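K.L.:
Okay, handing you the structure first.
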Amino acid sequence: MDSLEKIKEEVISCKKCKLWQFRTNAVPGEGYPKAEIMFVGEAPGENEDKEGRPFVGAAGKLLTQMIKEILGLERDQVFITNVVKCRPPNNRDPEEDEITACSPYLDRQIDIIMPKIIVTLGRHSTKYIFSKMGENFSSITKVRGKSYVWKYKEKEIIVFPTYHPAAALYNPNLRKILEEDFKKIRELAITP
Ligand code: SF4
């Protein structure tokens, strides 16, 4: 039967799409298997590729700070991954065939974890999860900052799209919006 350990083993040696040829390390994701909050980013950047870990660049440091200061959580208490788990060449966006190849890993991670909340960081992860939900995706600007109920198996999962933290690094206005969004995520997390 499936497990997060099995998914990690498969990802680390995966050659299911052409992205494998460009990587230093695949990035399977990390965190608590019973996380109430699951964060899903786009694809690994350069530092993520180097470390084999999600959100470790400057952007990841900001994410960590927001999780700590606004949500009141350590990274070990949440689960963090990416819709595509290898760094696209020259940091381009992932192709549709790459998302198709890799996203079953994310499906399997969600299946196992069944978080209360999935926070989709950026337009690619948001569009992907919306496609799985059957929810209409317009743009990240139009859908961010709202909760969407995803009836999934026996449970309800709250999907909360926001901007990717890298977008907030050098943009004070967008960072305040991201912070406000994390405040809303906090309220959702603590409310029965
Ligand atoms: S991006 Fe995903 S599907 Fe493609 S090689 Fe890496 S782990 Fe496999």
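Structure method, as recorded: X-ray crystallography, 1.7 Å.
Here the Cβ of each residue, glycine as well, is placed from N, Cα and C on the backbone.
Annotations per Swiss-Prot:
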BINDING   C14, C17, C86, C102  [4Fe-4S] cluster binding site
BINDING   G41, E42, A43, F55, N82, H164  uracil binding site
MUTAGEN   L169 to A  No change in activity
MUTAGEN   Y170 to A  Lack of activity
MUTAGEN   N171 to A  No change in activity
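For each feature listed, report its degree of burial, its nearest neighbours and the pertinent distances within the displayed model.
P.N.:
A simple way to gauge crowding: the CB of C86 ([4Fe-4S] cluster binding site) has 28 other CB atoms within 10 angstroms, across all the protein chains here. In the three-state DSSP classification, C86 ([4Fe-4S] cluster binding site) falls within coil.
For the recorded site, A43 (uracil binding site), the DSSP three-state label reads coil.
Just so you know, the Cβ of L169 (mutagenesis position) picks up 14 other Cβ atoms within 10 Å once every protein chain is counted. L169 (mutagenesis position) falls outside any helix or strand according to DSSP and counts as coil.
The Cβ of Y170 (mutagenesis position) has 9 other Cβ atoms within 10 Å, all protein chains considered.
In this chain, none of the residues that are 6 or more apart from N171 (mutagenesis position) has a CB less than 8 Å from its CB.
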K.L.:
Check each residue in the chain of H164 (uracil binding site) that is at least six apart in sequence and keep those whose C-beta is under 8 Å from its C-beta; list them in sequence order.
P.N.:
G41, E42, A59, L121, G122, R123
K.L.:
Measure from each Cβ of the recorded positions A43, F55, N82, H164, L169, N171 to the atoms of ligand 1 and list the residues where some distance is under 6 Å.
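P.N.:
Passing the 6 Å Cβ check against ligand 1: none.
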K.L.:
Using a 10 Å cut-off, grab the number of neighbouring Cβ atoms around the Cβ of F55 (uracil binding site), all chains included.
P.N.:
28
K.L.:
Checking the spread of the uracil site as listed (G41, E42, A43, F55, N82, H164): what is the longest Cα-Cα distance, in whole Å?
P.N.:
11
K.L.:
Taking the recorded [4Fe-4S] cluster site as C14, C17, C86, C102, identify the other residues of that chain whose CB atom sits within 8 Å of the mean position of the site's CB atoms, giving them in sequence order.
P.N.:
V11, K15, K16, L19, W20, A26, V84, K85, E98, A101, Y105
K.L.:
Would you mind checking how many other C-beta atoms are within 10 angstroms of the C-beta on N82 (uracil binding site)?
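P.N.:
By my count, 29.
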